[PDB]
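One structure is given here, and the rest of the page talks about it.
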Amino acid sequence: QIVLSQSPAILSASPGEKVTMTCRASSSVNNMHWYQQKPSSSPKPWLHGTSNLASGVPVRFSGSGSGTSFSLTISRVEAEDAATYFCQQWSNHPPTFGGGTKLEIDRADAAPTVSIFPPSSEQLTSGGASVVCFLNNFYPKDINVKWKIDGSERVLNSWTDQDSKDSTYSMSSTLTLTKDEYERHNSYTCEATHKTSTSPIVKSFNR
Amino acid sequence: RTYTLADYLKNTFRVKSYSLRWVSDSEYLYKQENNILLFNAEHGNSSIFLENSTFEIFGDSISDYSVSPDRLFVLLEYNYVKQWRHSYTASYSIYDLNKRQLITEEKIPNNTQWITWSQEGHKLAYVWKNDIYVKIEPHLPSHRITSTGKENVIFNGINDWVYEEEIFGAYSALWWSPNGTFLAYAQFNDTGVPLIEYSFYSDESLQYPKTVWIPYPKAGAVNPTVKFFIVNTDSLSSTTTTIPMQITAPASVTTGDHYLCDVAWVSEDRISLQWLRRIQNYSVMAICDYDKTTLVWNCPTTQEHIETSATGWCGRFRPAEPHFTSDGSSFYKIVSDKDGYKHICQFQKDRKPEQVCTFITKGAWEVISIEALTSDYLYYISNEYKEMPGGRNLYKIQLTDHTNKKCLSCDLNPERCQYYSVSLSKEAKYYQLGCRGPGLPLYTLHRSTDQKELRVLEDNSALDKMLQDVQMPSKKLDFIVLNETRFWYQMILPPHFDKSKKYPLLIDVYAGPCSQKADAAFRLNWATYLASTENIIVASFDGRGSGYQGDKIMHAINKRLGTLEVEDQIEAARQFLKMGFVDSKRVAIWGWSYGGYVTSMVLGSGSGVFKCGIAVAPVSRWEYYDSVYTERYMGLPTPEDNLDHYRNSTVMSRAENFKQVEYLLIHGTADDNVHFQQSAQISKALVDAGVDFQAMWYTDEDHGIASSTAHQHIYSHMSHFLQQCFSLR
Amino acid sequence: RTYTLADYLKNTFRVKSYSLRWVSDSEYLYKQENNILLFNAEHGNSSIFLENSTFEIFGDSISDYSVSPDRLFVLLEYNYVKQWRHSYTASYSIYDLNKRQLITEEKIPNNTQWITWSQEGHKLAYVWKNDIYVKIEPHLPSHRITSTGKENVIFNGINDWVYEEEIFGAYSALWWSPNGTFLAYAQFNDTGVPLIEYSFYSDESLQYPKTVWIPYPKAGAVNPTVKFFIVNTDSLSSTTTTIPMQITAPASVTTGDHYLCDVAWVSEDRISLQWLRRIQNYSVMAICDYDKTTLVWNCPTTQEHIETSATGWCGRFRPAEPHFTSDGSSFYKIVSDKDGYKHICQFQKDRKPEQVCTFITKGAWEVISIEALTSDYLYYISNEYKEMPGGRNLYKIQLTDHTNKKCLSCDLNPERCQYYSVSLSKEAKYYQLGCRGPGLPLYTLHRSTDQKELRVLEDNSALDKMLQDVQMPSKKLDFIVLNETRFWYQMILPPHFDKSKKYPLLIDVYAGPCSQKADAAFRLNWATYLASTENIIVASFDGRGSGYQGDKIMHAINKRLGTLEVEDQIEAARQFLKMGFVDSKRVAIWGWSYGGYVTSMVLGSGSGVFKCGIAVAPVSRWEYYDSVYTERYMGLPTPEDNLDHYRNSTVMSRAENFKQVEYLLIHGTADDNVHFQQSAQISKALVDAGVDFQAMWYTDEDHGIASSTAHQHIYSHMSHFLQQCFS
Amino acid sequence: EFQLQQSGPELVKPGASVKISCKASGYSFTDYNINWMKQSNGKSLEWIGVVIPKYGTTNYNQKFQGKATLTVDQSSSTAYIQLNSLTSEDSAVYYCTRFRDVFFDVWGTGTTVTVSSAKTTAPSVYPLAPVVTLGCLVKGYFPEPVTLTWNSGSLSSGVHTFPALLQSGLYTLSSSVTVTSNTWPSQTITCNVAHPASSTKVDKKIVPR
Ligand SMILES: N[C@@H](CC(=O)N1CCn2c(nnc2C(F)(F)F)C1)Cc1cc(F)c(F)cc1F
Ligand SMILES: N[C@@H](CC(=O)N1CCn2c(nnc2C(F)(F)F)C1)Cc1cc(F)c(F)cc1F
């Protein structure tokens, strides 16, 4: 039906700054609607009739527009506002959705807490050995994590969503191996090249 | 405070109305908070018909609905896309009332150009890609009637551009039979019709502008051809081939080019076809009967009814509707009498040596419309009450004894209501009066026998409030005597109008053939603002050429479409200067469409009366406008007919005289009616003559300039001009 | 009395000039007005060449003439019908000078799109219906060179729309060899190039408007392709089929889309082809040699001189013209230094290991053009004298001794003349000087050896006697200092300018890439009226983006056409306020073409400096304008490149800010250059924004609005706007 | 005040069919209408259909006409959606919403529904120790939803529940928590893994190595 195009995918802005948001239609729309969705949660109603607040929506949020270019402005963005937004149309049946307006927040920098874990006695029982490594609390999402088998460069990654509390990110690097290959070398290295650094960050365990 | 420009544009003070659909003889349908309700006029109660939850099923995309005559199915219009004035595109889906669910088998296709229920029963016909389809049951497959359809070439069951605009005033060109056996339809071919081509720029994302084109017959150019057909819907099968049957003739009209300009079913095997020559002073109403033994519709010369006019053209804009009786012998028709006055007169199915019809009304006034026709009475509207042409009142007349002529809406509220419009029931035993002006609009329900008001549907009590702190203007309807005859005018006077003081005057003008700006209707429009806030007298005048006052006044501008109504608008201004409350140095004139042409011609006359003026979407010369409308009043642009006045009634010929005035030219770039060409030529002539003027184009706006923001911009832009012209800002 | 608007529009005060065409090294031609006369420069006498009667047989329909190199034939142009900026069609007829009568056998057909004599002799080549026709002898039949021509699809020997406008700057796309043996020509194909479509209403008599359409490649859209050919003209017969030889463009260039931008014959068996990628930061100058045996033009990799630019684009608007020597081994073109200054670099036919070349000029200034190159000396125009980018003077430098660096026009008249233009003879023995400003224009004849003025060709004394009762304005050329860099401006001051009093300011702006409004030239235009009559200071400013001042300034707006030049125009206004003779409550800005875009962006900036402004035929967003111009500065409008700034630098996005100003939008309906679309989108954005403004279209007017009555109307309408805005 | 609640997460094989409810309470259930949505794991939303509880009138999207079938029970105030003949393409999250004749003003909890030939599998839990940072690696389950909390709530700050990732038919969901140096060595801290489908109520405390 009407292909709505969100502009753009992800957008960042500091707390207390202005934030504008637009949904571009193809044909035409009489009245554009908006919806906020936090990761791993149901979408919430935000602005109906383009401008009017929903039953519970705060007063800093308000929008306007017409034709094939509607808008939604956010006065003074807070930490809790970090959540994905979607634009909805139903001037023409069937109703359609946008694509992705992930409202990012721009915060201060902080170094990643580099921890590490060897395989416990329970996991060695199954005839295997998964070495785990942790990186907690940081704004710069760019990083180059890599393992070394006493020099030789050889992984399962999993990333956290943006925190509504403090707008920081985290990471977990897991290295799955067998018990036989685990009993073939001594030291295990977990380094990384983060934005708030230059050379590899040192953290390891020994048998 | 006053009635400001913002109040008009944002539409704070809303003038309400009461729309209703007469389903039965004593039952109607009405909307309330998006919930359509069923009302029974037999009692004083209401029943829930179809809830807002049902329309909500498609969201806000529901533009309109249409319940079937049997009250078992509802046609749900959605995804509305406008085309021209009446034509549009929409998707459709049928709702079952008993089972309370949608019919999702054998659906109506996308971009359906038109749909219709039958007169009696749940039968559906529809047009899709210029081809007609028939659907006997909502759940059954549709039988294809035509396969000749092609975009902008062959139209089956729908009007092209010129027929939609100037002839039927509607997109539909198909007509169901009373019981539902037949389905009549017209076919138009635009093969020879030349194309108007303009640019559509669209949204800014579009890199290359699109060239829109329409088959548009300009004055003198090749017109479309027409072909009438009837198809038997009761004999439709997928086994046999569906074969419609064509009605040929009349032989008199088919000598040259001609038009189909009305059609009405009399009975299940009888139908009347109105025809008209390209030279629109000759109309034939051929009644035709179905010969079921040979399967051909017979049209004898005895059942034809000729209608002619030496002074000008047939009817007001077209030969009027014939209202047939139940049996289908006698039919009533609004026709001009020997004195030149539009009155109801009775015809029988058979014609007479000289077809004289018994006029049931003779007075010095005109019948506006025939609203209903019962077995023993007839309902109609006229401008008789208090000898006002601008007035409208409901009248009742008996067929047996003509002298029994009672008025139904005259003295119900003679101060508040002098302009009525009625919506009668099926057999006219209940009716709704629609008081439009000059007071706040009032809507009431009535019984036919007692003329007794059952209730007040809408009295604008909310509009009565809100306007408590506003300086309301006052409308003054009156006339003057010019050259041994009356000529009515209108004036929206400023609040608390003082005759001793002098005010600026603005002439609101349309002044087209059979137009009427001076009436007793109430309006909260741009004129209200100019009086309320800026203290400007907004006037209007119905000079020679105007309608509803006999064919002597209306046909005065025959073959002379830009001369008398030009001069009579100037004379009207001079007469207002004599009254002594008009500032002579601050007189202006403005008009839309034909009004733009009149405004432009008035300014180009060089009378010295008008200081400035505004033309919005003006006609420049008549060769650029369409054939049907232009050739109705003007001739053909040829040396053999009337080329000399075509060449002399142009705006750009009078370009040198614009140096004496301040001119504002406005025109939408995507105007399909009065093309941007016309203003483009005007402006080019003014440039060549070396006269300074003001201009304004509106990107992608049509003739109406009805886009919210464009509507706000033009009236705000025109206000600045008028303030600067009269030295207010 | 003053220099009124009527004087400008009626054009009562004609600024005279002196044209001429140098036939030989010692002789030139000039029109009396009735006749043409031949003036020998060694003598001081006249010889009548072609009488008024010879044109008068064709009446007033004669528009131009063209005498052949051998002086035996004259090509008479008539029935002139303009097309675009340079393109037009015309009828032609050859006139024998010896026999003194017209050649009426095998004549030139109607609607001839282009004609030209050969460099030597009298061989004619001409384009008709997109097909080239060679004609050795005026009375001989024509020889078809190609038969692939088609209206708006295949162009043979002529440029399509985008090549005519942006690349070559002319309609001709064919080049004769020095001796008339070869005729080079380019072939364009617009198949795939989308069309601009607009309505031409024509005269009142036309009932239905006509839809004009042009193959127009907009920014990012499909461009036309190009092919180069050379045909052997000496071997053309009606028995053998004519088979042209195609040259292949460099392999590095043909990887993607590319352009042909300049062609010059070095010798008979040698030719230089200038190529250029669609991403205009890479130009290859391939010198190709003719193979006598196999009949194929060889283009070795060793004879490919590459040009590049990390900061922006190659050349000013395109790669410069190379000037080869008579032997055809060494050539000279204007190229940027290490400091980014345009100077004359010496090249050979073969490239050097890493494209090194010898700069014969240096310093913080630029060379404008190269008018001539002799065996002994090199002639060029520069802006060095008195460190004035606006100034222009004729210079002379020796080939071996670079320090031998003269100036032939620095001291002729230092008050009256600071802006010169030159028209040299066939081998720099005589030359004409063209003093344009800042005084009344002066034209004189000269000798090359000793800088001696032979005679005064035009002194503009006739104009001088008429401008003795008029209140004359005065031009003030100067500069300011921003961030340790000097940006020059000019101001058309009102008569007897009093610095104590305050005046209204009008910022005349164009401010395009490599533009220069602030100069030392004399003009009797609309600005002089606003100063003379209305007492308005008309000023212009060459901020960042302007040329002739190093590539550091010019390439500052690379990928960014709506940010620096617009705010530098605002900043320049703020500086004029500080000077203390500008009424701050009455300042405006107007511009045509790119100036309309700058004006519109300035008004939509929200600075609050300007009260009102006028944009005439403005660009609205860069996606609408053509590819060659737009992509040179902005690149491609794609997510992978520069789509972000394309969306940001639109006029429509700044719609809401126009409520702080009074805006006048003007545009011709039949504009092929900057389509009416652009203003139509601007106006539509302002309407949606709810901003009130003034507008004016012009029916069937193009980009120039050069029609007489349309020209008078627009400047009258703009004058009324400023009277209303200031008074 | 107005509450919408659906059934729990689901798994099925290709070709099978499923049914999921949407119980509501607070408002007059018969008045307002119910609309259903679809959203893939990393894509935009998609409208399926709509029902009116009063009469049970339905209207479907063309894309889901021959797949989803909607019904409702007004006595229990519970709406249903019946997805017929599933494939790997149907693997997505589904929502039930209410319409105020304006927009989707009420929303349900949301339910993930997976479609795969692989049989159900139970998670393994491991206690991770620092040999301040703890951990609780869950490894070797399938469907999707594994609820992991510490001491059945309690610990909130320092928690980073990393979403699960597929590895040869084995979902691997890790977690972490951080506090002071004094608290852990003495007092006990435990992670509580739970997976409904395989019936597992697993406990594991972090012990000093
Ligand atoms: N095209 C005209 C249509 C009209 O005058 N009527 C509406 C249709 N109509 C009328 N009277 N009967 C009918 C109908 F039967 F068609 F509905 C009057 C109006 C009209 C006249 C002009 F001169 C012009 F420049 C534009 C324009 F739109
Ligand atoms: N299209 C532009 C071309 C140009 O600036 N020059 C003419 C050609 N040229 C120039 N300098 N060298 C050359 C030539 F080599 F191409 F001839 C200057 C002019 C131009 C720029 C605009 F922004 C605009 F909106 C319109 C317009 F007409």
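The residues of chain C that appear here are 39-765 by Swiss-Prot count, in order.
Structure determined by X-ray crystallography, 2.9 Å.
Every residue, even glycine, has its Cβ placed from backbone N, Cα and C.
Long-range Cβ neighbours of C:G629 (mutagenesis position) (same chain, at least 6 residues apart, Cβ-Cβ under 8 Å): C:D546, C:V547, C:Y548, C:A549, C:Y635, C:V636, C:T637, C:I652, C:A653, C:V654, C:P656. Under the heading of mutagenesis, Swiss-Prot lists C:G629 to R and annotates it as follows: Reduced activity.
A mutagenesis experiment is reported in Swiss-Prot for this position, C:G629 to A, and the note states: Reduced activity.
Here the residue is the original one, but Swiss-Prot notes a mutagenesis experiment at this spot, C:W630 to E: No effect on activity. Contacts of C:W630 (mutagenesis position) defined by a Cβ separation under 8 A and a same-chain sequence distance of 6+ are given as C:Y548, C:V654, C:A655, in order along the sequence. Secondary structure from DSSP puts C:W630 (mutagenesis position) in a beta strand.
According to Swiss-Prot, the mutagenesis experiment C:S631 to A carries the annotation: Reduced activity. Of all Cβ atoms in the protein chains displayed, 18 besides its own lie within 10 Å of the Cβ of C:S631 (mutagenesis position).
Residues or ranges marked as active site, charge relay system in Swiss-Prot: C:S631 (among others).
Quoted from Swiss-Prot, the note on mutagenesis experiment C:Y632 to F is: No effect on activity. The Cβ of C:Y632 (mutagenesis position) has C:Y548, C:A549, C:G550, C:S553, C:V657 as same-chain neighbours under 8 Å, each 6 or more residues away in sequence.
For C:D709 (among others), the entry in Swiss-Prot reads active site, charge relay system, with the evidence type sequence analysis. Over all protein chains present, the Cβ of C:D709 (active site, charge relay system) has 21 other Cβ atoms lying within 10 Å. DSSP assigns C:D709 (active site, charge relay system) to coil, not to a helix or a strand.
Listed in sequence order, C:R123, C:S631, C:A655, C:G706, C:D709, C:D710, C:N711, C:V712 are the same-chain residues six or more apart from C:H741 (active site, charge relay system) with CB atoms under 8 A from its CB. Here Swiss-Prot flags C:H741 (among others) as active site, charge relay system, drawing on sequence analysis.
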So which of C:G629, C:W630, C:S631, C:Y632, C:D709, listed as recorded positions, have a Cβ under 6 Å from an atom of ligand 2?
C:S631, C:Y632
